[PDB]
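Chemist: The structure follows.
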Amino acid sequence: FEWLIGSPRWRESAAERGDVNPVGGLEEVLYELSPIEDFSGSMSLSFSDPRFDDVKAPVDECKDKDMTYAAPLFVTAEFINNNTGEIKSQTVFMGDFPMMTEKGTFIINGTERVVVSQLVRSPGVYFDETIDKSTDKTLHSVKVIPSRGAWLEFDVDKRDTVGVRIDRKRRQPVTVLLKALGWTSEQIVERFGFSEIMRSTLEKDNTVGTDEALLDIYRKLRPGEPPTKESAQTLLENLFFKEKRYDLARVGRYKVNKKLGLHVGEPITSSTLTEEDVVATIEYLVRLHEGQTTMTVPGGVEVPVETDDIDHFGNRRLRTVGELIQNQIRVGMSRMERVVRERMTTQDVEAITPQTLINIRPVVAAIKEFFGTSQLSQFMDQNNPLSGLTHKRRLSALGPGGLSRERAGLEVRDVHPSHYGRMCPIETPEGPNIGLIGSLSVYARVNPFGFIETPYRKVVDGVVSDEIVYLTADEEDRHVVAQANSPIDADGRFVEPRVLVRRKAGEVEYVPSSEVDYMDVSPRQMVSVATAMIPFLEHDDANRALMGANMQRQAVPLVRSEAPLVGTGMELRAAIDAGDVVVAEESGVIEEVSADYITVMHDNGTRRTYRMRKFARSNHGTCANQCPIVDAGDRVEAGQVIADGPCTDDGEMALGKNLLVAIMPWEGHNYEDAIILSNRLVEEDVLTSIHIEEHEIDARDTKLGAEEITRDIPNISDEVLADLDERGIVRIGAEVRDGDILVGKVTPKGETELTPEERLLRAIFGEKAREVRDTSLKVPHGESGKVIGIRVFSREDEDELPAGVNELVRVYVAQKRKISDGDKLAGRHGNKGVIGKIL
Amino acid sequence: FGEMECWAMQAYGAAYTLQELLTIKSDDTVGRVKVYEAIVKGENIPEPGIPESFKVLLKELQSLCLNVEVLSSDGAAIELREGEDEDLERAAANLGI
Amino acid sequence: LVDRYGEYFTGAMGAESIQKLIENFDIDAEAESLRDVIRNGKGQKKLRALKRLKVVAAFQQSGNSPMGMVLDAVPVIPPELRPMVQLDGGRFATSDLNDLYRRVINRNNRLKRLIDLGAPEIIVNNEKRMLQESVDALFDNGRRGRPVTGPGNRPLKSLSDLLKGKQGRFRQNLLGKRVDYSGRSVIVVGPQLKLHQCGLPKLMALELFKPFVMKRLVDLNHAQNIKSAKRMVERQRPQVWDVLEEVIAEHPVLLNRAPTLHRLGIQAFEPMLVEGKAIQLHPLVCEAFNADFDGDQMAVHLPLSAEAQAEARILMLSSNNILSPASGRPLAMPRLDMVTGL
Amino acid sequence: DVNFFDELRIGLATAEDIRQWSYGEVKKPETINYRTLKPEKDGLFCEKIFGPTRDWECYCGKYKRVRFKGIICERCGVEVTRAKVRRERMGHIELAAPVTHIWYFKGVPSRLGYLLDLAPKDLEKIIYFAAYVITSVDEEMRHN
Amino acid sequence: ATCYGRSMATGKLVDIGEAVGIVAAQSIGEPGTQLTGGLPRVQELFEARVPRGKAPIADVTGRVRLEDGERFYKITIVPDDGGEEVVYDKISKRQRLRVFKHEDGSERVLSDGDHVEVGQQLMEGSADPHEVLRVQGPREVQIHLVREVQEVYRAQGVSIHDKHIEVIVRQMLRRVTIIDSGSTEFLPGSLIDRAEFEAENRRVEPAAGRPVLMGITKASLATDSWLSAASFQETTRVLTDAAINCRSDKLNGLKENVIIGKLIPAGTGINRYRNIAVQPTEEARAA
Amino acid sequence: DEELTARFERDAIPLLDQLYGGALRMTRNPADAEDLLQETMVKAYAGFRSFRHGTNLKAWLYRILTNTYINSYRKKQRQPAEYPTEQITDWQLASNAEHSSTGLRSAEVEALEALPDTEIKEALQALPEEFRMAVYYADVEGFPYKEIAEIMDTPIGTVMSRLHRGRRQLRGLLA
DNA sequence: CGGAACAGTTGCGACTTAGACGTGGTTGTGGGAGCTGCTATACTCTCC
DNA sequence: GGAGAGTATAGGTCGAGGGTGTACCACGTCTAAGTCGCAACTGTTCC
RNA sequence: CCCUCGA
Ligand SMILES: [Zn+2]
């Protein structure tokens, strides 16, 4: 997200990695968009230098008011008249831009959300050799995948013919398209003649000539229309070779470059397919099915001819949050461009300023539609800080641009040798989503092109140095990497002459130490954050280790936390980075401390105060409660933990308690995974947790009238109303059991809905009051607690409500839950069970 | 109570339990009310009626331009409807008129 | 071909032409022709002929005409079966059927409006094609071409989708249903239980038995009328518990754990009022239910009529099925701790 | 209603069948008016054809009572009866042009193809207006 | 009841009205999760599919021309009579020629010029059950199916009593293929129930048919109840076909009784049990 | 005039395959693109006499298309949203019934309401039969005094006296 | 425990309205997103 | 006639908690809300 | 329906 904004932090890190003249995510969208020209070239509009204003509201404000955490976006829009030479430079407000919080989340309509990184296939060229034909003979396929554009497929037939499919269009001899590109039937025989299958295909080609080829191509695309020569050639030009409707990214360009060896001189100029790329693709495929192991192309050098692994992480890419948001920005921005063009013809020049041309509605709407409707924009899972932390580290294969759940085979869900140090092989769901969702490894990074890197130690002349290099999956296959468990002495020399390593395409071998390139920077390098927290993980089978990683994120925050006696050392760094703990940004002395806030006086004389989240409801109903761990007068340092969070104790993740355990059958109550507990854990509240429910109710307009929230509930005893206030809303601090009224509400009832008996009494007693039904909000069955909060929004006031809704009331109930028979306990090793008896 | 749960009931060969689950415990609209009425009065459980989901099935079939009829042994079809007077007669009888 | 000779023949496209070919179709002639080809013919043409005669002979019987394969009128399903509900936030939700019907109505009405304006033949034919496509989508969507999609590119669910599939009417709403007088909870081990008994939480048993309790404490002085009994049970007044103990005696219940792989996945037990919110399962039946006690939950069903109670006591009682119905071997048998103990 | 059910029969429903089932034609795309929250007349939810949404209440409101059971409002055409009829009452649409029932065309094998001895690709070209078909020729006149 | 024998659950003779097909299906399906060949083989057997790794079988006694060259196997059989020579088309070299005991000979592998009996397997592997049906007759296919099916469960440590698999296999051949219609109106090639086939044969037998083996899916969709078949598979297809044929469901099935809310014709729902009349004896009424 | 029809079929129809590709851009759905192009052609043919013979037809038709899409677009934007759903969730049904005039009634509620109300019945029994009939008609069935008098064969004044007196009687009887 | 006489209320029935709301016309360009990363099996069509 | 290809079908059960609206103007056409009178209609009040 | 999760 810092790259999207073009943050100064990103700039410095960009200068550190070296500067390509780095452009932010927004900057790139603005520069590709500019200039916006009239179709006559008479006028132009250009954008530059985007800036973000201050945030509209603080985070907890948006959470309370159902707002979106956002900042106004400003751009400098310069309009130029190509005739008069007059220039108009203006400042335009582009919208309220949803902002990433300090915790790496977004607040959309008050609810906190996470954008999961998406696993997709990078643009490029991928060759697939299928031997599964019924003839038992091997076939060879290829796909050309761009970032945005039209699909192009070449297939050598089971009948021995080279086919072409364009955006699912039906096959034609590969020569048909090549001819239609301006190729003679003879010139194909010059380059492609070495292929006996291409020789057989040109005779099976039904027609020759560029006019008949281009005409046959335009027929395949449009079912019922007329062909035209200049229309079809400009159509084929704009379908592939033009930048507007077809875009290979720089990733796709380089991948095609490296895969075909076309440009060695590293030109960065343009990313689009080329005629030489089509020729190179067919030539690569031609030699492939023949069985050649290498190919050299005119102006190209020594590329192996081989199939590509679809699941390899050099061919598989990660679209991060900044890139997803950038894509939406590009869509809505292109819409705004369309509006500006339509507005250039209508308006009177010198009566136009940019702000009259610029309509920002489709941009804001484009952003809103993403966070609302996208599978990647997700309700944040906060059971405890660990469930929320890994959620932000999730790598998801499902979504737009990804694969459908229906179309995901068992080969996508398997651990892959390119995952090592990149995606954790352990942490992943055990349900239907197994293998479709994964966790970033502890030391992994996402490189600027979307590929995941892992650090390694340079091994020079059999010595293990401290020089660190981040390698991608492709770079890792060229070298020999020793596992971390490989012993080394004080000197860099290996202890053993033979060491088990991964060398080529994920094979494990006893290997000479003499030739070793790199070595793992540590154990746990291949493992996620939650998996790195399992003590003695190496002694647990991968299945129970999976169960352990998922079960830690299901732990409820206890009324009091306790750190484990036995950790892995990951618990502290996990709690701090998760961000549910309060940390001092600057070193100083504690000037004042209470349960409400902590203020630190820096040596500057400037002070900084940290407000405490107190009994806050998480998305899943657990209790987010922060407590200060520091005292007045204490000296603290930058990075030190000031206050504990829900599952933290002294800054280390505490997901449970240390219990005294005996391993033995006891009188059948622990039979088959059932667990027996001491009633001490009930009496001393060691397993007790706080759970906060949100009950919502609104009065709206109905067929027979408007609903009213009231304390006047027909035929209801005054005794049961005793805890309601004067509005009909239950009073703060009341103890509510199932069936008790939280909020009284009445709804208009028609005459026909009265019982004959109810009709008689109302008539003879002269009751003229409105006929109503009791719609009051009541506590659901099996619920109890104390009322800890109330929010009311009225149409009488300026509170913004949906159409037809007069009043909206939320009631928050908090319950203390003692551990009990039927609750589920687990250890970190996958060992689970219900409590069968408490004794 | 799903498909496999019904297989178990059939495997036990318990007909009345399976019929009771799929009519007066779920679908049958007059039966579900008459059953509760019988328990409160301490009487025997009434005989089940027709499940609503079958009438719904017939209607979805007609909407496919399939003409489906439930035929008696006579060979003539059977209208599926309820007399609307029984509820009004009981309500009028409850007031003494 | 119409400009000249147009008075010597008639031709059309669309379904009106197919309706014409059917109207002019001689059924008996084509049937006897097919039978001749089956008799005196051989090879693949004999197969084609037979397969055709299945259809034609099917239509040969009276009361059944091929004309029904072309519709001049499309039926509309009652609205309760395709309802429309208001949502929090002032928005609405409709069944896909309403949107499909809406497309049919819009294209039919536009076809009328084009017929009245004397529109060019190509446009009227376009509207007829679109009407045919929309009635296609309404009946079976996606069966031909690409499906009509609502918001999110989700293809709408046609009238064929109601019947078929695991979520269809047959499988979900007919061969199975949700039922009254049922509950569920997590199961814990019942080691103190006899084989024919199961632990039932107090609140579960009070809800499931609510009418029986109500009548019983109405008969006793506790409740003045049945409605006072209802309100008295909903508040859990202390008088109910004793009464509950009385109404539950020798009244069996059904316990079920999913998936049900065989009939022992449902067994009948005598309920015992038990403290806590968990269902207590006898240790010996865990083989039949495959209950792991790692958080497994089970469901409870209450037999009502004399026949249902009798079936539970006799047919389904836990201690009346000890043996595996597959291999005849013993099923409720010591295992795990018990075995070790012995 | 007990088990007197003997057989259950299907047939093709003729247009006459469909119009006999129907309680009225649905002529309008509108569903319900937002302000009134009441079903638009001659629409998919129309009370006149499908029945009243509230027990014993017609659309105009002239009759709200059981006293009127069985009568049809002169103004709105709704019938005073139970809303239960809204689950048993069907409508219909009269088509400006004939339409094939896709079960009998696109299903494999194509029933229309076997009935008329037509290729399903050709049948498709006809039904979807990509090809003309000859309904009749005059043999005598052409010969003369 | 007597042909079925003991009820494994009660240990006694099976009661009249016990639904033993559902019990058989549950008994076969419940262990299915434990089968790691394997469960796909149980499917391949129950659906009567031509097996992969097909093993040819001899049609008639005679002499064998064994070509078997250039990574290919080809088997011609010249019958002992003047009949035409049957030729098996393609047999891959990955298959093994069967080792067996040749009649009037020793135990050895199949060789060129050998003499073979009628039902001899030409190769080692899975036999096409349809071939063993049309050659060795139905009572042999019963043996082959029950043994090959039970074999998979035995290998996995699961014991199913043979009688369940026998129930399913019984349902697998109820029918005959119509060859010559005769005077009997039966369309040739259709699959007609054996009882109905023998009943429709009236000289005052013209209908010719041969026993069929049909998988459980095809046998299920072939039931006389369009209501039962519509709720199983291919609902669109079944409903179109049933509408065109003006089929009338008789409602006698138990799944149909479930749908319409009628007591299933099994167990306590049988006419024998449900119509029982209960009366107290005179001596008891006295007291 | 038939001149407009022929000239329309020669000039306008070849533009369809163009205009349709435009309609897509607005709808991004093929069905709504078809409907849009068709309504556009309705407007164009109906209004083709207003088009100037030599002027460019493509821009004219394009503007008709856009404007039609906007009429439809603002029209849909004024209405509250209708979301097509494959299935209406049970949560949606209950949530909707919380605001309903009549909620989701259990079989228990239906069975209890159907039971006789004893107090009311016995109180009505104490009334004289005439007062009972009249008060019944009026206060339950809702008859007017005219119709009640027509049914009971008495003057309307009798209906008034019996209504008042039976009502006060029930008031003293039931409290 | 009636039948007029007499005096309070809904309630239907008109009409003015002010605004949402749909209609006139409609004239320089201008052709969508999304995907395709499922397996296995039976059988009609259709190209030959 | 006869073979490939193209299209059709199927793919576990039961539970818990969550879930969305870029785009022409300048106007006449209609409607969505009314305040307001007589009948028509409810009620007392008697003799 | 979809997301995600339990057996
Ligand atoms: Zn009316």
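Chain A uses Swiss-Prot numbers throughout; the residues present, in order, are 61-899.
Keep in mind that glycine also has a Cβ here, set from the backbone N, Cα and C atoms.
Sharing the record's features from Swiss-Prot:
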type	residues	note
MUTAGEN	A:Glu138 to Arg	Weakens interaction with TRCF and CarD
MUTAGEN	A:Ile147 to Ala	Weakens interaction with TRCF and CarD
MUTAGEN	A:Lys148 to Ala	Does not affect association with TRCF, but weakens interaction with CarD
MUTAGEN	A:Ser149 to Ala	Does not affect association with TRCF, but weakens interaction with CarD
VARIANT	A:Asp441 to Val	In strain: vr3; rifampicin-resistant
VARIANT	A:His451 to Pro	In strain: vr8; rifampicin-resistant
VARIANT	A:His451 to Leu	In strain: SP28; rifampicin-resistant
VARIANT	A:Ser456 to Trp	In strain: vr10; rifampicin-resistant
Chemist: What's the most sparsely packed of the recorded positions A:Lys148, A:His451, counting other C-beta atoms within 10 A?
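Modeler: Least crowded of the recorded positions A:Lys148, A:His451, by Cβ count within 10 Å, is A:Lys148.
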Chemist: Express the distance between the Cα positions of A:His451 (variant position) and A:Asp441 (variant position) as a whole number of Å.
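Modeler: Distance (Cα to Cα, whole Å): 7 Å.
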Chemist: Of all the recorded positions given, namely A:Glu138, A:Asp441, A:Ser456, which is spatially nearest to A:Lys148 (mutagenesis position) at the Cα level?
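Modeler: Spatially nearest to A:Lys148 (mutagenesis position) by Cα position is A:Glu138.
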Chemist: If I take the Cα of A:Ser456 (variant position) as reference, which of the recorded positions A:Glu138, A:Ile147, A:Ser149, A:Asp441 has the closest Cα?
Modeler: A:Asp441
Chemist: Near A:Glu138 (mutagenesis position), which residues of its chain come within a Cβ-Cβ distance under 8 Å, counting only those 6 or more away in sequence?
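Modeler: Counting only residues 6 or more apart in sequence, the Cβ neighbours of A:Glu138 (mutagenesis position) under 8 Å are A:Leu105, A:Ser106, A:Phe107, A:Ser108, A:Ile147, A:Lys148, A:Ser149, A:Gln150, A:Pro414.
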Chemist: Check the DSSP secondary structure of A:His451 (variant position), expressed as helix, strand or coil.
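Modeler: DSSP assigns A:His451 (variant position) to helix.
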Chemist: Counting only residues 6+ away in sequence within the same chain, which have a CB under 8 Å from the CB of A:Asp441 (variant position)?
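Modeler: Within the chain, A:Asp441 (variant position) has Cβ neighbours under 8 Å at A:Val174, A:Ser447, A:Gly448, A:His451, A:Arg613, A:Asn679, A:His680.
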Chemist: Which Cβ among the recorded positions (A:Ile147, A:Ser149, A:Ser456) has the fewest C-beta neighbours inside 10 Å?
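Modeler: Among the recorded positions A:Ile147, A:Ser149, A:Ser456, the sparsest Cβ neighbourhood within 10 Å belongs to A:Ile147.
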